[PDB]
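Peer 1: Please see the structure below; I have some questions.
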Amino acid sequence: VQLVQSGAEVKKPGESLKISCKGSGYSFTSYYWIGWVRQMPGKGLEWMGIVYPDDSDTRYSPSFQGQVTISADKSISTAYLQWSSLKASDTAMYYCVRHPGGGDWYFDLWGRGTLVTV
Amino acid sequence: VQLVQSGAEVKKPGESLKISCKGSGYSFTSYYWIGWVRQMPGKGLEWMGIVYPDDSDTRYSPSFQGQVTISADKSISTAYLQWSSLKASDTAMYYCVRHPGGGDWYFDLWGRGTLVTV
Amino acid sequence: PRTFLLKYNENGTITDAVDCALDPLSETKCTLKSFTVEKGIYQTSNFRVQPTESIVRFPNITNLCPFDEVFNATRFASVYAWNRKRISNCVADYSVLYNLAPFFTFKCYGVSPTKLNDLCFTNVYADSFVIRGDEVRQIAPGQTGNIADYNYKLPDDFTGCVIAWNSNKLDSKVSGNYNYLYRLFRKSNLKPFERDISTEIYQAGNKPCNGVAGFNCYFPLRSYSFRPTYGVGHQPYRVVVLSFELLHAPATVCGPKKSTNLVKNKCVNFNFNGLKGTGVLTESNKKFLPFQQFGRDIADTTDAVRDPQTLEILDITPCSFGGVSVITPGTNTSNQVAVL
Amino acid sequence: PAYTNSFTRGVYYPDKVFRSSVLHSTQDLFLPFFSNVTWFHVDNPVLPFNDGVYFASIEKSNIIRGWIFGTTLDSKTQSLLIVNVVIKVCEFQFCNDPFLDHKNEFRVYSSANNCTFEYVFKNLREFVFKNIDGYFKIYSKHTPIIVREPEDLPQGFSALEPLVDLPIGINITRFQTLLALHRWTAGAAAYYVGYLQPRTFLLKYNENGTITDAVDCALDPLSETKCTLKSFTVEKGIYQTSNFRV
Amino acid sequence: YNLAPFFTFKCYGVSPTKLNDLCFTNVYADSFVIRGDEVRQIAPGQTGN
Amino acid sequence: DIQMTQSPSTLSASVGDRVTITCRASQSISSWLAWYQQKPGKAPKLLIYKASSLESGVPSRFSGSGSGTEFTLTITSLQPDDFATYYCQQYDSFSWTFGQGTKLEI
Amino acid sequence: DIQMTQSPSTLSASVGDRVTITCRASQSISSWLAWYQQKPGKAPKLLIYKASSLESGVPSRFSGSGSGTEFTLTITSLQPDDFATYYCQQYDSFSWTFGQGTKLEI
Ligand SMILES: *[C@@H]1O[C@H](CO)[C@@H](O[C@@H]2O[C@H](CO)[C@@H](O)[C@H](O)[C@H]2NC(C)=O)[C@H](O)[C@H]1NC(C)=O
Ligand SMILES: *[C@@H]1O[C@H](CO)[C@@H](O)[C@H](O)[C@H]1NC(C)=O
Ligand SMILES: *[C@@H]1O[C@H](CO)[C@@H](O)[C@H](O)[C@H]1NC(C)=O
Ligand SMILES: *[C@@H]1O[C@H](CO)[C@@H](O)[C@H](O)[C@H]1NC(C)=O
């Protein structure tokens, strides 16, 4: 029951950034909401968005809506965080997180992390 | 991002055979139409058929209708061409192809080919 | 299955019965609801000549309708430019439609589906387009939504069938299919069965929009971006709306019905291009104009018809009928009766 | 603009049903009796389309060959071309002066793009053009006529038989006659335009099924009495015909 | 009309289209969650648990 | 967007002490707060969900309480691994918001 | 089935020449034509889609034009890479068909 994220990488501004999270160890992976959380260096966590892998439904925070695009490949049990127009503000370490179903909307599972510095 | 096809198989006429091709390197494998195209040695390309791995939907060509049996398995993203009772004319290269959905029905990717000899 | 009149006595025992259809006297007994009939003449039932045979007359057309091109087309049209194809001069077998797929919608207005094969239509028209699944509900008479308001409006008195099925296999691309377009801005709602293919910029605001594409200035058409990954509601759906005119006329489109021979001067059941009745067909001196295919009397009942094969005018007369009166001397006097 | 009287012209068969020796009341788009119809000599103005048009032509040399129907009569909006028959529903860029020149020929449009529908003074040709439910209905009747005065429409009754219904599916608000410049110099031919109105008519079908005569119910109190009594002859008396409502 | 792909919107005594043209004296919204097969039970004069 | 203020921003307490952290909500949430342990350079780990129940693998020393706008997180006896950043997030309504975080020092 | 006739069957030209292969369809196929190149013993490579749009990773010298019945594939400058068989495939309608092919030769 773990979420393995893509390796931390450094990219220059204006490039397309894709971060991959693959979930393993739990069945019915497509039925769990999978989201992304941003931590700026020396800042608190900010929830960014969630996706339902089965139907690809996406929900976003008002700040990060449009700026990010979060997608789910249900076939390989993966979720992708896609950023366009990388900038200096787009420098933070990102967590892939899992949601339980029903009314429990905390992040029970957290990935190791993916630092991205621009 | 390419299709891996099985090795050449040589069989005498009247024997059943199945040729497998699996795409690799591209996401959403089951949602791409995977087809077989036959090229007779020193002859033009002839499209054999196509299959949708997600729901196992097949659209055979009228020339090869009722003769070939194209099927697919989305679990391993592998499309199988099952031919029963190999006839003498059935001595040609078989290409596994992938083509996108929508209006773009052209075969963008081609497999290396199998030297089916009968 | 017969009507009987039963005499229950004081103890509940059926002591006698009258078979109403046995003879005129028993029919009079049943009509009078008594086992005794007084002297007189009684109206009992109605005489009516029954049809000897059944006649079917349908146009001498065998070529099937081009439903295959309409429904099995590789790529449909966009909803803003929905394609209208004329179905005419052909046999329309609607049974082929059912077998194709588990249709999301095969909803008919003004007709029933199972009877479509038994009817004749003047000029069928198939309107084909692609929409989103959630927008499939907007393809119906008196509906509200972007597709209904600005792309394709069905009339309130719409006679025809809307058929919608999932086209995720053929219209969804992993990168995204942007070919299909819908009109999102228009000055006024489209009138029923009208197509707007104008690409002029929509001027929501007062300031002119000569291609500026600024605020309040938008291009009316917008892409759909169909992808296989999205849910069924966002998956593309192919919709064919068949609109036909049912009021009888020279019928180019008819169902697969085998015509029988035309028999005159006899009381027969008849089916002329879906018009069913019972009567005597006879040669008629009425002169029909070419657009005229039948004639009506003051009760709007078809009294003359034109044969689909021979183009011959035939008068339709109801099979002979009348009242039946039983003259009886009285059951006390005798069981003899006379019939008028 | 010159004007004249339509008299009882402009009556067409409402439906395809054959009727004989009957009086039938029909509510439809008809040319009002004794209406004020505008008459032109061969002049091709852009006459509007208002719920339907009745177009009459008195000529012998076929100056009028067709009509164009549209909302803007330009490439931005799709428009209908009917010419003597070629019928095209295309995004025509019509010229300001649409006419045909014949040599012993179409100058109507500079270009035609994005077509959606394709189809192929002793003569009086009367036409009825209606556009309802995306359908363009054309009724027609041709009569050899003799005129003491060329301007006058012949006074009498003749009915217009259905010609064709087209699924053009466009928004028509204007129309223009297509004129043949002859062998340019073209001789004048009389063409009359009368705008149809939603009206109730009482039509007499004779023994042979022809509409011999009619009563326009809203023309005058006598016609309303005739329609209420469903007869063409009214006896002496007082008849309650209708209720006036503001 | 933008709520979920295939919402069931069933109006008794009114029309779905006409609600925007009407004035309502007293309006109450009752919200709950049930099984899908039990949705048809939410209607005037129906039988179910 | 429910706003969470976490007090104090930084707290210093000797090992073995009882430490309390307050999470305050802009609008009331019906016991829908979660408490996470984030060690430096590490992934936040869920301690407490619903503000009362604690996640498996979390010792009983960590505890939570509170309801409405005010919530509290308490450690009865500190441990060397206990000292690290703590986060509170509401999941009553969407657009979930985290606390600023409390850095714990000996 | 829509029938594709490809001309000429064999064409011989030197390096640096300009060639114009033609493909004709029995029925009008709009602009839904794909041009493919196959070297002997090698899988065919998609060159042109939508009858004018080159596939990525293909030399820009390739060009396509035409609609309906007529289709032209033009190469401004020939190279040993260009010397392979060329096929035209219609994808306007199902039961897709390939052209007989043109054997471009030195
Ligand atoms: C469209 O294509 C489908 C699939 O090829 C046709 O459906 C077949 O029709 C035949 C004869 O009607 C049946 O025997 C097959 O069983 C059908 N196949 C399936 C998968 O349903 C269909 O006839 C074609 N034409 C139309 C108008 O739908
Ligand atoms: C038809 O065109 C006129 C003028 O171009 C316009 O005012 C009217 O709104 C249009 N009607 C429809 C239904 O498009
Ligand atoms: C017809 O119209 C013209 C000008 O509009 C007017 O002079 C004439 O009196 C009108 N005739 C009738 C009968 O209304
Ligand atoms: C109308 O024709 C022009 C000219 O080719 C074309 O560019 C435009 O796309 C066409 N409009 C539609 C809706 O097809």
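Numbers in chain E track Swiss-Prot; the residues on display, in order, are 369-417.
Determined via electron microscopy, 2.6 Å.
Even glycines carry a Cβ here, placed using N, Cα and C.
Found this in Swiss-Prot, in case it helps:
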VARIANT   E:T376 to A  In strain: Omicron/BA.2, Omicron/BA.2.12.1, Omicron/BA.4, Omicron/BA.5, Omicron/BQ.1.1, Omicron/XBB.1.5, Omicron/EG.5.1
VARIANT   E:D405 to N  In strain: Omicron/BA.2, Omicron/BA.2.12.1, Omicron/BA.2.75, Omicron/BA.4, Omicron/BA.5, Omicron/BQ.1.1, Omicron/XBB.1.5, Omicron/EG.5.1; complete loss of interaction with host integrins
VARIANT   E:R408 to S  In strain: Omicron/BA.2, Omicron/BA.2.12.1, Omicron/BA.2.75, Omicron/BA.4, Omicron/BA.5, Omicron/BQ.1.1, Omicron/XBB.1.5, Omicron/EG.5.1
Peer 1: Tell me the Cβ contacts of E:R408 (variant position) under 8 Å, same chain only and six or more apart in sequence, or just say none.
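Peer 2: Once residues fewer than 6 apart are set aside, E:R408 (variant position) is near E:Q414, E:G416.
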Peer 1: Measuring Cα to Cα, tell me the gap between E:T376 (variant position) and E:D405 (variant position) in whole angstrom.
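Peer 2: About 13 Å separates the two Cα atoms.
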Peer 1: What number of additional C-beta atoms lies within 10 angstroms of the C-beta atom of E:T376 (variant position)?
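Peer 2: Excluding its own Cβ, the number within 10 Å is 9.
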Peer 1: Measure the Cβ-based neighbour count of E:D405 (variant position), defined as the other Cβ atoms within 10 Å of its Cβ.
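Peer 2: Its Cβ shell of radius 10 Å holds 8 other Cβ atoms.
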Peer 1: Provide the three-state secondary structure of E:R408 (variant position) computed with DSSP.
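Peer 2: SS state of E:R408 (variant position) = coil.
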